[PDB]
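Below is one structure, written out as structure tokens, with a few remarks after it.
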Amino acid sequence: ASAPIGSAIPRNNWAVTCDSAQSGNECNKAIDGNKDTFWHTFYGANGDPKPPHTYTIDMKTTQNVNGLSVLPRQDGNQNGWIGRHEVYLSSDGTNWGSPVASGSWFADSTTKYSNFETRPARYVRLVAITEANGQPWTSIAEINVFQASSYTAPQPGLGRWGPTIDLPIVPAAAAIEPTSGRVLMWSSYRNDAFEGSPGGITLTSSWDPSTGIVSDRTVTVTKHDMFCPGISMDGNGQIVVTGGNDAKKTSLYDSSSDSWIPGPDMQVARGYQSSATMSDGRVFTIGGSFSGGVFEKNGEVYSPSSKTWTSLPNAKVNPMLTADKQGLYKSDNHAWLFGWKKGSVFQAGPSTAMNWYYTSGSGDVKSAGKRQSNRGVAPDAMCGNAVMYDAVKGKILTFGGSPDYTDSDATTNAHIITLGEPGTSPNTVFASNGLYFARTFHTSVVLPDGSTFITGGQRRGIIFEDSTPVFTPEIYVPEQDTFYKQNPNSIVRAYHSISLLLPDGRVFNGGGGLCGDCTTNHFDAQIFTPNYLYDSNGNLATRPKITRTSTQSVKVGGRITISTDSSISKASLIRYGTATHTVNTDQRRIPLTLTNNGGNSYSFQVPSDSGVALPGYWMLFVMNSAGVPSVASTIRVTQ
Ligand SMILES: [Ca+2]
Ligand SMILES: [Cu+2]
């Protein structure tokens, strides 16, 4: 069950128009307030004209519109449920612009919502592009439009939110498919529920940024309900998804063939563990007592080439536990893991105590000191975020989280940890003056220019309650050691929400909820367009282009040569991301030091240490003197 961001606009004076209406199922039966009457397009004697069908509302005055909702017919007949759809707003009823929301609604009879940033408008149009089962018709028992209490124009310079992407599931986990550019998402055995799973099934959905298409696919071949998993992209270019609702399983998502492949069971049953890809392309995981039982779950390691997991019992979980009020059940969850040099994995929190993990022999763990600064020792920060914004200098930015997983006040703590060699205690300092808004359950991504975007969360973590929401994102800019608030959004993104960097340099931020018939399921996502894509008039800036690359698969240590259609000042590599439960151990950034060959031709070296340039897929971005990034070119990095 979902909910709208607004309050329903009274419909007494509306005029509505539909492409067709069966008599008895007139256009205005969708706004008579009777749930047992519906609008329905032509069928029968009138022929069965096919979608797109269109429902247009003239609301007579300008309202501060922030959603609409559609109640399907309730007579047990599925005909005319809306699948693909687009929502447009207009002030003259003639010029509609770009959709403020689009995507697909799940095929059943529950009320569907489109939630989007407030926009003043007098006319609203819903286009039903497909029917949910492929049939000719559209029907709707009640359509409502919602408004916010006010409207404030976004401020120049601080980015923009929108459009909304409407989805058939809550995307509580997601990954970019690097070879196609699509956003892959999944929930669990149900579109919005995880409890009582019979195991064996994951609902997935994908959004294609370049066609805007949302599709879906029910995955049973890996016999894995993947809610609550570790996620890493391995050196063979496959995404390893572990445990969760089926605590022993491994599923492999292969972006090239766009398919799922069974992997070998883990040695230990786990849920809510973090896994991290290693400098040799293998994947390490540790902890995870959400499923498979509560007990000490020390490290293990997955080998893509031999397809085995092997236990590393001396990579001990004890040193990284938090003091969670709930004990080991929570206290070994969501470690801030980063693969680093020579097979090591750094654990940056959420526990105060940071640790080196080693994966030779049966494993090892070594204290790396406490996360702290001149302001004191940092407390446990369960579901705080950690992001490696400069792998070449070992820089990790950490921020937010709370001492307990849930029912717990979040903080504005933030640190910069600087990694050196494995086994040495890194320098950690406070980042700037901390976050503007205390938050937990927020998500974050490093952006092409090295800044880190931070969004959503709530001030006090109370899972599934969209209370104390934080609507204003922050960006940390490391060269200034400063945070900057960005334009706010209107959809709560708290527990079970995700963010990822898209190839076109925008941020995709969605989910939140996945709690059954709770009222806080967000079956959607929105795009955030950072300010670096706008010129100083607030139009989209012209972006440099990479017109050639000399290779798109390179070995650590190797050079790449590019041509561009114009001069570039900076370049960076950003490793593709994956995301669930605040955790993303896949993204990281490498700033590139460019050789200018002349004529808009440049080279750079991929760092030769593959604990820095972790093997897998990376995005190459180049930025012009104005700071505008290109869209990414995909580079596979090997070792
Ligand atoms: Ca009705
Ligand atoms: Cu969860």
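We number chain A the same way Swiss-Prot does; the residues here are 42-680, in that order.
The header says X-ray crystallography, 2.2 Å.
Positions of Cβ are set from backbone N, Cα and C atoms, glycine also.
What Swiss-Prot records for this protein:
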type: MUTAGEN; residues: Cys269 to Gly; note: Reduces catalytic activity more than 10000-fold
type: BINDING; residues: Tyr313, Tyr536, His537, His622; note: Cu cation binding site
type: MUTAGEN; residues: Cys424 to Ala; note: Reduces catalytic efficiency 1.5- to 2-fold towards D-galactose and 1-methyl-alpha-D-galactopyranoside
type: MUTAGEN; residues: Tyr477 to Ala; note: No effect. Improves catalytic efficiency 2- to 3-fold towards D-galactose and 1-methyl-alpha-D-galactopyranoside; when associated with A-535. Improves catalytic activity 4.7-fold towards D-galactose, but only 1.8-fold towards 1-methyl-alpha-D-galactopyranoside; when associated with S-424
type: MUTAGEN; residues: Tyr477 to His; note: No effect. Improves catalytic efficiency 5.3-fold towards D-galactose; when associated with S-424
type: MUTAGEN; residues: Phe505 to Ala; note: Reduces catalytic efficiency 166-fold and substrate affinity 9-fold
type: MUTAGEN; residues: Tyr536 to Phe; note: Reduces catalytic efficiency 1000-fold, but does not reduce substrate affinity
type: ACT_SITE; residues: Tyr536; note: active site, proton acceptor
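For the recorded positions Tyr313, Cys424, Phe505, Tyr536, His622, a Cα-Cα cutoff of 10 angstroms around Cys269 (mutagenesis position) retains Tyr313, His622. Closest to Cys424 (mutagenesis position) in space, going by CA atoms and restricting to the binding-site residues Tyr313, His537, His622, is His622.
Secondary structure from DSSP puts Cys269 (mutagenesis position) in coil.
Long-range neighbours of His537 (Cu cation binding site) (same chain, six or more residues apart, CB within less than 8 Å of its CB): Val211, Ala213, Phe482, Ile504, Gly552, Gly553, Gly554, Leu555, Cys556, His622. With every protein chain in view, the residue among the mutagenesis positions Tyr477, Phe505, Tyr536 whose Cβ has the most Cβ partners within 10 Å turns out to be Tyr536.
Its Cβ placed at the centre, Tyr313 (Cu cation binding site) has 24 other Cβ atoms within 10 Å.
With respect to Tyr477 (mutagenesis position), the closest of these recorded positions in Cα terms is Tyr536, chosen from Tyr313, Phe505, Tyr536. Taking the mean position of the Cβ atoms of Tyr313, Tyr536, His537, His622 as the Cu cation site, the remaining same-chain residues with a Cβ inside 8 Å of that point are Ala213, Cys269, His375, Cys424, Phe482, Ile504, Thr621, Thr623. Counting every protein chain shown, 27 other Cβ atoms lie within 10 Å of the Cβ of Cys269 (mutagenesis position).
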